[PDB]
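Asker: Below is a structure I'd like to ask you about.
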Amino acid sequence: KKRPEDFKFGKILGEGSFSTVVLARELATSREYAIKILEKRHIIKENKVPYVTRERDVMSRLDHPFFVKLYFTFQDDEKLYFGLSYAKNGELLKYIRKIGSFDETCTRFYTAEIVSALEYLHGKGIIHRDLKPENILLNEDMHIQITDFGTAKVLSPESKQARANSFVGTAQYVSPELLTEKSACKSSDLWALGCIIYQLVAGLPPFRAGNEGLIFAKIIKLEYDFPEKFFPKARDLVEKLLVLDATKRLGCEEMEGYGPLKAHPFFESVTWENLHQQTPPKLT
Ligand SMILES: Nc1ncnc2c1ncn2[C@@H]1O[C@H](CO)[C@@H](O)[C@H]1O
Ligand SMILES: [Cl-]
């Protein structure tokens, strides 16, 4: 069982409302980790214990190359520590902001990685519920590392559960069913995927406003438009994801899952096997 003194801490990598992520080196192994550190008094006082427990439980189930890995947890009297893989290149969002708009090859490659990751997650009966570029990190090789599982949901196989009732997410990416029916499903992540693909090409997500309520109003009306130049096959894909009826989104269980989604013409040139070993295209 590891202890804080087993590590040398370096720079702060980021701060959440209830956490601090610090780069660390484990002394006995020289391995680098991103350690997420939570102050127990704070999580207790602010009723965050279920989210911390959820993050550990969900991440403990994942072993796929496109996710941040949870290697260990420990605690001392004041803090809880999650030892995570270090995604050296940070948030996908950073690259969208700086470049403005990904070319078609880069859009296709990163979309394909996200699709592969969602296929794995949904095959385990897990809904992410907060998929967005800030939560898609990049490792040293520029492969994706999806993170932020405190708001994810393990659907129960015993009850063949399909819907989740907690109200979580981020306004720009939240699904219409969560807003109108008050539940999410695996397909809710496919709505977020559609928003992300749109954002990679257009530079901004499709439902956008300076107030969350204004965004909700547009989501539920499917009020969005495409910029005049938008890769046609990518537009077709987005139009097959941003569908109000969650049972009609390409990739969802009612549409027979990931096979038909991976068969979409936008992905004709993708080699799905060993995608995590392919050299990503350079982002320019
Ligand atoms: N495993 C990680 N590797 C690198 N940076 C991270 C990691 N986890 C979180 N962060 C950074 O810290 C912030 C707060 O969690 C994130 O938005 C991200 O920028
Ligand atoms: Cl930004």
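Sequence positions for chain A are given in Swiss-Prot numbering; the residues included correspond to 76-359, in order.
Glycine is treated like the rest: Cβ placed from N, Cα and C.
According to Swiss-Prot, the protein has these features:
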BINDING   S92, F93, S94, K111, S160, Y161, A162, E166, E209, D223  ATP binding site
ACT_SITE  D205  active site, proton acceptor
MUTAGEN   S241 to A  No activation
MUTAGEN   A277 to V  3-fold increase in kinase activity
MUTAGEN   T354 to A  Abolishes phosphorylation by MELK
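Looking at the shown structure, can you explain where the listed features end up?
Answerer: All protein chains included, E209 (ATP binding site) registers 17 other Cβ atoms within 10 Å of its own Cβ.
For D205 (active site, proton acceptor), the same-chain residues 6+ apart in sequence whose C-beta sits under 8 angstroms from its C-beta are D223, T226, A227, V243, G244, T245, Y248. According to DSSP, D205 (active site, proton acceptor) sits in a coil region rather than a helix or strand.
Residues within less than 8 Å, Cβ to Cβ, of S241 (mutagenesis position) and separated from it by at least 6 positions along the same chain comprise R204, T226, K228.
In the three-state DSSP scheme, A277 (mutagenesis position) falls into the helix class. The C-beta environment of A277 (mutagenesis position), restricted to residues of the same chain at least 6 apart in sequence and closer than 8 Å, consists of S176, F301, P302, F305.
DSSP assigns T354 (mutagenesis position) to coil, not to a helix or a strand.
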Asker: Distance between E209 (ATP binding site) and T354 (mutagenesis position) at the Cα atoms, whole Å?
Answerer: 22
Asker: Anything from the recorded positions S92, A162, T354 with its Cβ under 6 A from ligand 1? List those in sequence order.
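Answerer: Going through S92, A162, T354 in sequence order, those close to ligand 1 turn out to be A162.
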Asker: Over all shown protein chains, what is the count of other CB atoms within 10 A of the CB belonging to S94 (ATP binding site)?
Answerer: 21
Asker: Rounded to a whole number, what is the top Cα to Cα distance in Å among the residues the record ties to ATP, namely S92, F93, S94, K111, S160, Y161, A162, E166, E209, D223?
Answerer: 21
